[PDB]
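What follows is a short report on a single structure.
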There are 2 protein chains.
Amino acid sequence: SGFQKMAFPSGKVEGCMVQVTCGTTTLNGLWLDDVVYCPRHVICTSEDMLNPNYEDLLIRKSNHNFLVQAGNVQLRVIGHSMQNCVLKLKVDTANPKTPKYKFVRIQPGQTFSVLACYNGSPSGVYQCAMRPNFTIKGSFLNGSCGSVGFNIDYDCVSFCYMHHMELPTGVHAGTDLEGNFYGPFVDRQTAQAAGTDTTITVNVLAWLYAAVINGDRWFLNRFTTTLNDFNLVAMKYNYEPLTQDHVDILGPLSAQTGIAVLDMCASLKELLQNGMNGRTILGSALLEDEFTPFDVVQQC
Amino acid sequence: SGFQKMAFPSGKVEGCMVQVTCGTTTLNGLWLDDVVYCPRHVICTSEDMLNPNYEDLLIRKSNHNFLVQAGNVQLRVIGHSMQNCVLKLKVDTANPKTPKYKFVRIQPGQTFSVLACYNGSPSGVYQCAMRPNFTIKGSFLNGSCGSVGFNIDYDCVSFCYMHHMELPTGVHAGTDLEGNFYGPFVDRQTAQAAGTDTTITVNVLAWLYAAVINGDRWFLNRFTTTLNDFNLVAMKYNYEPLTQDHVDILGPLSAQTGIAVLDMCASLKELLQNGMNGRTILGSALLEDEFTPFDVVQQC
């Protein structure tokens, strides 16, 4: 059949992307209805970025200070309100390309597509995961700020992410659409570490199911284990522990492959302890934790 | 900065995708202007798929035999002509969503985005490479046939690929838009091997430049080599040989990193011969040959 990393089609979102300007700085904004959502740090200079008093910095801004472009067309900002770390700009015009949408806050391990932009024009799409330490491994250059992550269900767009900053370590932190940072991060220029990151156990499992489906299987073993004895080897190898909820999530996959979750665990535990001695699995030489159980189904 | 595999935004194409039906079988079609392009095997049963006499099979089909849907809307087929392995269906209506486009035949090693569909409705997008043996590693289920590969330059869509079949080995073969198979393949149900596949040398290089840009570098060594002595170790490890054209292609990257192509080669040669002894490079434990030099630039 085949199995690769795969993003939701980006169209529906592409028609919500707008450029937002305020002084020197310009960045990407999400135009839904007669609101335009963007990162609030748009209203900062460099001076301000070391220690911004944002409430102070707003209010001293009038609507006309905010430029919004939708192609070669100008929205007029008629109101402006801040919501945590998002600026929201009410405009005179509703977006005729608004899809059915909602705002969700995702959970660590959940995936989404990112449409990454520069100057309110889409450059590219890729699929991502919300790491345990609330960071994301992606690609984001200058001007990429305000690029969003989403999922599509039937034809409802669930916005989950807005990009804000690149942490020294080369990875990206951002907010949901209500303006709250995933992780303990703050929009200011000061050296912020995400903690040590761990692997998304339940996903790696689902990867091993996918593998077995598309016909790989060398890594399967004789053994089985308890969920506890397993976990005790999980924690040792920077894997997130595995709940019963997680086991439940793997029930369908388990049922299809005729392989019990705790056996899969035993086969995984073994890989952790012996490595892959030069072998590959779905032609990767690493354990892929960025496919959720749900992702694997939909593709399969 | 960051570096991940990244597809062109799919919108522009999503509005060219149509469902095409003929008897039992239904598949994806590309609607540009008042033509709709699709794989010709749509006109086959299973019987016919063992050894199809396509010229025979057409002509005995009238226009009304061809159903085309564009959302919940019906195009009327008013002419039908075959071009090698594509059926082309003239319709009463031009596609108001046709973008600026062209048809290109790509070369092995060139990349493109695939928008993969089922029943003329887009399910997902991913980035791909035209392997040396003219196959592609992708994801394509039943009904995925007629899913296209493309590149965008500014706002011109260069169609390069149409999907036809999955070869036993789990990989996918298809045509350009003029209906000619990349590779020595034919649209019939008979066991066809692609030859042994090799690695895209020039791309792997560009990957090593990207790496060095985003700050990795452990794999750099003291040595240098000749292009010949290099090649003689390339051929041994299933790498495509490296022309002067390829060296020329890496000139810009070389100039940025302050690292001469033949030194990079020496550093690569060394990896080939010693492996990666547990290390990673841009967090992959393999050599990534599916980013062209051009791709790396645009992202960077």
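Going by Swiss-Prot, the residues shown for chain B are 3264-3563, listed in order.
This deposition comes from X-ray crystallography, 2.6 Å.
Placement of Cβ uses the backbone N, Cα and C atoms for every residue, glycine included.
The active site, for 3CL-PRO activity feature in Swiss-Prot is assigned to B:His3304 (among others); the stated evidence is experimental evidence. DSSP assigns B:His3304 (active site, for 3CL-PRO activity) to a helical segment in the three-state reduction.
Counting only same-chain residues at least 6 apart in sequence, those with a Cβ under 8 Å from the Cβ of B:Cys3408 (active site, for 3CL-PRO activity) are B:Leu3290, B:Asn3291, B:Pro3302, B:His3304, B:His3426, B:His3427, B:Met3428. Secondary structure from DSSP puts B:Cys3408 (active site, for 3CL-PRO activity) in coil. Residues annotated as active site, for 3CL-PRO activity in Swiss-Prot, with experimental evidence given as evidence: B:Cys3408 (among others).
DSSP assigns B:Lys3353 (variant position) to a strand segment in the three-state reduction. Record note (Swiss-Prot), natural variant B:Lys3353 to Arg: In strain: Beta/B.1.351. The unchanged residue is displayed.
In the three-state DSSP reading, B:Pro3395 (variant position) counts as coil. Of all Cβ atoms in the shown protein chains, 20 besides its own fall within 10 Å of the Cβ of B:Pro3395 (variant position). Swiss-Prot lists B:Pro3395 to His among its natural variants, and the accompanying note reads: In strain: Omicron/BA.1, Omicron/BA.2, Omicron/BA.2.12.1, Omicron/BA.2.75, Omicron/BA.4, Omicron/BA.5, Omicron/BQ.1.1, Omicron/XBB.1.5, Omicron/EG.5.1.
The Cβ of B:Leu3468 (variant position) has B:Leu3505, B:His3509, B:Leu3513, B:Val3524, B:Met3527, B:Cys3528, B:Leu3531, B:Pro3556 as same-chain neighbours under 8 Å, each 6 or more residues away in sequence. For B:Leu3468 to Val, Swiss-Prot lists a natural variant annotated as follows: In strain: Zeta/P.2.
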- Task: Using all protein chains in view, find how many other C-beta atoms are within 10 Å of the C-beta of B:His3304 (active site, for 3CL-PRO activity).
- Result: 23
- Between B:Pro3395 (variant position) and B:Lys3353 (variant position), how far is it from one CA atom to the other, in Å? 34
